[PDB]
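Step one of this worksheet: look at the structure below.
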Amino acid sequence: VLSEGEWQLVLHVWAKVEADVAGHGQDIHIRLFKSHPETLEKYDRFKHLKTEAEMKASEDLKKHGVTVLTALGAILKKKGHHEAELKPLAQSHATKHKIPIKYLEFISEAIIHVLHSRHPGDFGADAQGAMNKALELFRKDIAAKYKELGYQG
Ligand code: HEM
């Protein structure tokens, strides 16, 4: 559970993300793929990408990042009351894409990295802590939904 103050820090920095969703999405995916190359294997439509420049130039990857961040943003804005938004995500990621919880941990780390790289003045220790809690809640709830569907994290 996050306090109201923690949710406000989360949404304050999220507003910065919303000023350039595509750009943030690209940086997050690139960071994810560079730090954890095994994750790229899960994307049949992106695994052909060989260099950082190719990744940045991919319209398809850029569009996907907007889809990803739009979904995450919709979840965060519910401040924990996110069952309706989270359920379909768990369904697809468990039963179609087969994304282990550890990979959600990897992308969470990428999100923190990119947000701190771009907005240090609005993403200090307390804001990082809040976002970490929000992403931990997201992962915890999706893991529970995974199990409900018969998929082990
Ligand atoms: C913040 C965490 C994530 C969010 C909010 C998210 C969101 C989404 C959304 C909204 C879609 C499109 C609809 C759907 O199929 O559910 C999608 C598709 C997909 N996601 Fe995720 N995702 C996340 C993390 C991951 C991770 C870490 C991976 C891989 C390691 C992954 C792999 C995929 C794949 C392979 C697709 C299908 C892409 C395509 O071929 O069109 N997702 N994701």
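In chain A, numbers come from Swiss-Prot; the residues present are 2-154, in order.
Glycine too: its Cβ is placed from the backbone N, Cα and C atoms.
According to Swiss-Prot:
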type: BINDING; residues: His65; note: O2 binding site
type: BINDING; residues: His65; note: nitrite binding site
type: BINDING; residues: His94; note: heme b binding site
type: VARIANT; residues: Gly122 to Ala; note: In metmyoglobin
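The 10 Å shell around the Cβ of the residue listed as 'heme b binding site' contains 21 further Cβ atoms across the protein chains shown.
For the recorded site, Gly122 (variant position), the DSSP three-state label reads helix. Neighbour counts of Cβ atoms within 10 Å were compared across the recorded positions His65, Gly122; the minimum falls on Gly122.
DSSP assigns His94 (heme b binding site) to a helix. The distance from the Cα of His65 (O2 binding site) to the Cα of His94 (heme b binding site) comes to 15 Å.
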